[PDB]
Amino acid sequence: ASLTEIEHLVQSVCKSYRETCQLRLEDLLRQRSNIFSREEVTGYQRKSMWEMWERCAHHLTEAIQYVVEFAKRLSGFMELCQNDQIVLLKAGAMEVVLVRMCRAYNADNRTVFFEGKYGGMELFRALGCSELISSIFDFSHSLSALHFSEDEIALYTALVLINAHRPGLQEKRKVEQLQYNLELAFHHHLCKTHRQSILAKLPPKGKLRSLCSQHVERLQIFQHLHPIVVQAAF
Ligand SMILES: CC(C)CN(Cc1ccc(-c2ccc(S(C)(=O)=O)cc2)s1)S(=O)(=O)Cc1ccccc1
C-alpha cells in the first residue's frame, strides 16, 4: 500500500471512531466540574452490590455495543469470516472499553464520569472490589498522562482488536494483513503529528490483558447470579 492509501486508512479509522465514540470528548471535558456531592457519593455507597452491578452491567454492555459498531466500520473487518469477527471481538472488546475509559477520566482529582457526574473510586465501594477499581483507575491515570488524542485512541484501539495472534482464527493471514496495514497507519500518523514519543510510553500489551482478565472475572461472577437484558444502541 502507498502512503496515499495509508493516509486514507488513517482518516477512515479516525472517522469510524468519531461516529462510535459514545460520549463526545468535548462534553466529558466540560462536565469535569459537575462532581458528585458527598451526599450523592453516600447514596451510591448505600446501594446493594446487586444494584451497582446492574448499573455497571448496563454501562459496560452499552460501551461494548459501541465498540462492536466501531469494528464493523473498520476497513476490512466485515470482509473477515464470521467466526473471525467473533473471535476478535470476544477477545478484544473489553480491552478497548478499558482504553476508551481514559477519556472519561480526570487525572486532576482522580475522578471518572459515571451516570452524569464525576466520582472518585469510593463511589464504587458497594461492589467490594477495591483492588480492581483501583487498578482500573491507575491504568486510566497512566493513559491520561500521555494526553492520548482522539485519533491515537482510534488507531490504538483498532490494533487492540485487529490482532492476528488471537487463538481460534480461521483466516489468520487475512487478519495479519489487516493488522499490518493498521500498524502502518498508526506509525505513519504518529510521524505526521510528531507524536512518535508515545509508542514507548504505551502500556505493554500484557498489562491490558492481565487487567481485562481480572475485570472479566468480576463480571462473570456478577452476571451469573444477576443477568440483565438491556436495549441495543445500533
Ligand atoms: C468507572 C469504572 C472504573 C467502573 N465501571 C463503570 C463504567 C462502565 C462503563 C463506563 C464508561 C462507558 C463509556 C465511556 S466513553 C463513552 O467515555 O468511552 C467511559 C466509561 S464507566 S465498571 O463497570 O467498569 C466497574 C465494575 C463493575 C462491576 C464489576 C466489575 C467492575
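Going by Swiss-Prot, the residues shown for chain A are 265-498, listed in order.
Quick check of the header: X-ray crystallography, 2.2 Å.
Every residue gets a Cβ built from N, Cα and C, even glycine.
Pulled from Swiss-Prot, these are the features on record:
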type	residues	note
MUTAGEN	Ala327 to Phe	Completely abolishes transcriptional activity
MUTAGEN	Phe378 to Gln	Completely abolishes transcriptional activity
MUTAGEN	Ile397 to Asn	Nearly abolishes transcriptional activity
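Feature map: Swiss-Prot annotations on the structure.
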residue: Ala327; record: mutagenesis position; contacts (Cβ under 8 Å, 6+ apart): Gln286, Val361, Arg364
residue: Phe378; record: mutagenesis position; contacts (Cβ under 8 Å, 6+ apart): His323, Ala368, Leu387
residue: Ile397; record: mutagenesis position; contacts (Cβ under 8 Å, 6+ apart): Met385, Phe388, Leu391
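Reduced to three states, the DSSP call for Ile397 (mutagenesis position) is helix.
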